[PDB]
Amino acid sequence: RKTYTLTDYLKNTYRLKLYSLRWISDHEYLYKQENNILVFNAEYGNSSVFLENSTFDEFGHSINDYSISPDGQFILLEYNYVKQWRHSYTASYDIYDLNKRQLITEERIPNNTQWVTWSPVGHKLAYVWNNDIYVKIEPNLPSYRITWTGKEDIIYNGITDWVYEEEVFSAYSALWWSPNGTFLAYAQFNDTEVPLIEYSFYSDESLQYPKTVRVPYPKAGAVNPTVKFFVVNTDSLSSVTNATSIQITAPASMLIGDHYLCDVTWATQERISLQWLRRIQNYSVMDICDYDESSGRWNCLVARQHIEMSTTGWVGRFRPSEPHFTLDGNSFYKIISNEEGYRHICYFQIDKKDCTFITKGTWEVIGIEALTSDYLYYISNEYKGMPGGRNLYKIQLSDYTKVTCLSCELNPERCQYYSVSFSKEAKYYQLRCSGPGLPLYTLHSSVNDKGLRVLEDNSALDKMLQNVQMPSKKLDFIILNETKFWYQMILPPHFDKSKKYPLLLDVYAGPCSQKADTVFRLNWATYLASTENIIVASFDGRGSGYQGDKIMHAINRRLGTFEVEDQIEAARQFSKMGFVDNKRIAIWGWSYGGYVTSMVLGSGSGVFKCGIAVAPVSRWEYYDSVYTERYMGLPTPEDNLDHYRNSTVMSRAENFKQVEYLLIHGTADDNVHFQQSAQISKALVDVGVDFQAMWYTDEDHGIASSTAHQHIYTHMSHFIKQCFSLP
Amino acid sequence: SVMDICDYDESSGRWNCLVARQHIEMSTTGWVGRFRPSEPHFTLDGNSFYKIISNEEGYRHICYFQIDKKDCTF
Ligand SMILES: *[C@@H]1O[C@H](CO)[C@@H](O[C@@H]2O[C@H](CO)[C@@H](O)[C@H](O)[C@H]2NC(C)=O)[C@H](O)[C@H]1NC(C)=O
Ligand SMILES: Cc1ccc(-c2c(CN)c(CC(C)C)nc(C)c2C(=O)O)cc1
Ligand SMILES: *[C@@H]1O[C@H](CO)[C@@H](O)[C@H](O)[C@H]1NC(C)=O
Ligand SMILES: *[C@@H]1O[C@H](CO)[C@@H](O)[C@H](O)[C@H]1NC(C)=O
């Protein structure tokens, strides 16, 4: 008799269980059962105790996170967490002798520390504090300071600046240990001439004057951060004579000006691989560098260089692909765009440049997951030719024709979207199944591909969802101009197609995106279908990923065109299916999806009655260089300025007189600046179109505060119900 | 005085003087060169060159430069 309500979504009434584990070796792992930490085994099957909350109760502070040294002699405790950007944050840390569970009382790690990490083996500690790198050889000994040039908002040693964090590395750290822990590679960033985005921060009502936050942030075209790459030998670290870091420079063809470090990957104890991307992101280079023992130097040979370029677009999905190296270091595999657009695994000889593809066909490999001397494990969307499915494939390195799907046939109906987590030498592996059924977590022996045991099956959640009228999920395709274009639909319970349902188009449509897949979700859409009897739909048009460069590069230098068109055509196609109410079709999206929603509302197509845009881009000149330029080029008279000017939502203001528009934006959005939306509202004011608006004081791009998250979704519900005349 | 050595970039069409290949000439007793710095004579493969410069005795002599090293040899 009951439905999945807005409160159910906001108060998490029906929770998805996870089996988040972390491998400590090749035989055992950890799990948070209760909130006491337990060790687990797969070998003989048994699983004993290891830690608890009352090991660190009289501690005082609540632990945000922990981390075991590879050797298992030490545990690092993370508390005083203060979030910064999407990945960056600051924190305070304590180390215990995990053997004795007593805190290392002296030579403690400093407060406000910006990143910390163990070496891959032993118990070496590397942390960054005040933008400088430090090393602690034994947790109780004094640190050795590596760099002395760290300066706030200017020089970043071992950590990323704003744009390398969001766009290049998707991480705060710019530190990379060598496999045995002798060398610490790191990057240094210089934002000296990079302009600041400035915005107000209001804080608690106690703050009498608002604070102005100033972040180095290169918008399209602006001066970018420069970069340097170093390696230092963490064994011969003296105490009387400052550490000397050896610099590895970028190849010549990069230094001609404006480039990025986009990959760092070790090969052996004495071999590291770097990838550089020109600022025009259609040309990338990989340099392989050997440590010269009778020198203390790093040499990168010109012959060893390989080149990834693209004549039809940029290189990569969002970046050049990472290389996985065979144990000797003389060979590596990396996913690249194959001869005819599809992304597949190529086999590389270190010395010569002619690689050779080990997979082919009209599907893409998503990621290379594991490497042994025997086989190679990877994930892809081949099974049943479904771009939005994921399965685990194993390929025989001696015979490339002999491939095996390890996850495909396991639970066909329930499970079409897998991810995997291997043990430290790949003798065991966990399978995450994220849908279409209820997520299922299962442990396997890779030695004989036999399934060991069910870790978590969500039978608790399964139990209560029978008391609830839940929405169904349709995944299918439509043929446009002789091409397969995929869509998904969240359909009300008891869906009957002799009725005319109101339809909300849920859009992102960004370059290389996918909103049509086999993943089970419980979200705002679940509530709209379940309670409000609304169909929620998404569609992957030209520009979306995982279906070949043809489709993805289709909007190169041409944001705001074919991905905007195709969303409109998606609606038409859905209405043409005969179970949609033509007078009640809405469109909504967040971030890039905000931009597209707005362009669609500005397009005058007359299909959409109303729409919601949340933190949208309004014109591409306002957004950060790394992301924007990759798709647009430079906004200069001799490159792509014309299109920059042709693709703003401001220019389309007049057309919003045909729709109901809700524009929402957080005032502390470091990513997509309130500016972008301020320019939208001003344009609409200046042509005289009424619209709803909502700012969120001090919320960033996530609008992720508990109370704000609740507030916005409640607000958007009201808007859609009312637009749809729902009672 | 600073000598730059600049290569042509095929793929862009622009020229690149690598800071690594720059060579500095200077004097702490007078001006540089006889009436100006000396002209370089490159080997056929242009990876090395010869040049008249003042040696540690004040005498001008033919120094042999590689394109990637700071120090030549006389
Ligand atoms: C970061 O880059 C800036 C240039 O953008 C460097 O600043 C220059 O440094 C030199 C040498 O000290 C000065 O003579 C120049 O006047 C500086 N120019 C500017 C614009 O500030 C700075 O040295 C770099 N820092 C590091 C550690 O790489
Ligand atoms: C205008 C705009 C704003 C943000 C993004 C975005 C990006 C890129 N900054 C990335 C980094 C990529 C590596 C996925 N992640 C996410 C989740 C988002 C997003 O919030 O959608 C893309 C466009
Ligand atoms: C961190 O800061 C607090 C408060 O000022 C102080 O009492 C504590 O000793 C500091 N801890 C470290 C690791 O220096
Ligand atoms: C190391 O170099 C720094 C900065 O260049 C200097 O201030 C300091 O004297 C040196 N440190 C030690 C411990 O010798």
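Chain A is numbered as in Swiss-Prot; shown residues: 40-766, in order.
Looks like X-ray crystallography, 2.8 Å, at least that's what the header says.
Note: Cβ is positioned from N, Cα and C throughout, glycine not excepted.
The active site, charge relay system annotation in Swiss-Prot covers A:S630 (among others). Look at A:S630 (active site, charge relay system): DSSP puts it in coil.
Counting only residues at least six positions away in the same chain, the Cβ atoms of A:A654, A:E738, A:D739, A:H740 sit under 8 Å from the Cβ of A:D708 (active site, charge relay system). Annotation comment: Swiss-Prot describes A:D708 (among others) as active site, charge relay system.
Taken from Swiss-Prot, the feature active site, charge relay system applies to A:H740 (among others).
One entry in Swiss-Prot concerns the mutagenesis experiment A:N85 to A. Its note says: Does not inhibit dipeptidyl peptidase activity, interaction with ADA and homodimer formation. Listed in sequence order, the residues of the same chain lying 6 or more apart from A:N85 (mutagenesis position) and placing their CB within less than 8 Å of its CB: none are present. A coil conformation is recorded for A:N85 (mutagenesis position) in the three-state DSSP classification, outside any helix or strand.
Secondary structure at A:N92 (mutagenesis position), as computed by DSSP, is coil. Long-range Cβ proximity for A:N92 (mutagenesis position), meaning a same-chain Cβ under 8 A and a gap of 6 or more residues, is found for A:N74, A:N75. Annotation of the published mutagenesis A:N92 to A in Swiss-Prot: Does not inhibit dipeptidyl peptidase activity, interaction with ADA and homodimer formation; the original residue is retained in the structure shown.
Annotation note: A:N150 (mutagenesis position) sits in a coil segment as assigned by DSSP. For the mutagenesis of A:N150 to A, Swiss-Prot gives this note: Does not inhibit dipeptidyl peptidase activity, interaction with ADA and homodimer formation. The structure shown keeps the original residue.
For the published mutagenesis A:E205 to K, Swiss-Prot gives the following note: Inhibits dipeptidyl peptidase activity. Mapped onto three states, the DSSP output places A:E205 (mutagenesis position) in helix.
A:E206 to L appears in Swiss-Prot as a published mutagenesis result, with the remark: Inhibits dipeptidyl peptidase activity.
One entry in Swiss-Prot concerns the mutagenesis experiment A:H750 to A. Its note says: Inhibits weakly homodimerization and dipeptidyl peptidase activity. Counting only same-chain residues six or more apart in sequence, the Cβ atoms lying under 8 angstroms from the Cβ of A:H750 (mutagenesis position) belong to A:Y735.
The annotation that Swiss-Prot gives for the mutagenesis experiment A:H750 to E reads: Inhibits strongly homodimerization, dipeptidyl peptidase activity, interaction with CARD11 and T-cell costimulation activity.
In three-state terms derived from DSSP, A:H750 (mutagenesis position) belongs to a helical segment. Applying an 8 A CB threshold to same-chain residues 6+ apart, the list for A:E206 (mutagenesis position) reads A:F357, A:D663, A:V665, A:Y666. For the recorded positions shown (A:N150, A:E205, A:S630, A:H740), fewest C-beta neighbours within 10 angstroms: A:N150. Within the set of recorded positions A:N85, A:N92, A:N150, A:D708, A:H750, no residue has a CB atom less than 6 Å from any atom of ligand 2.
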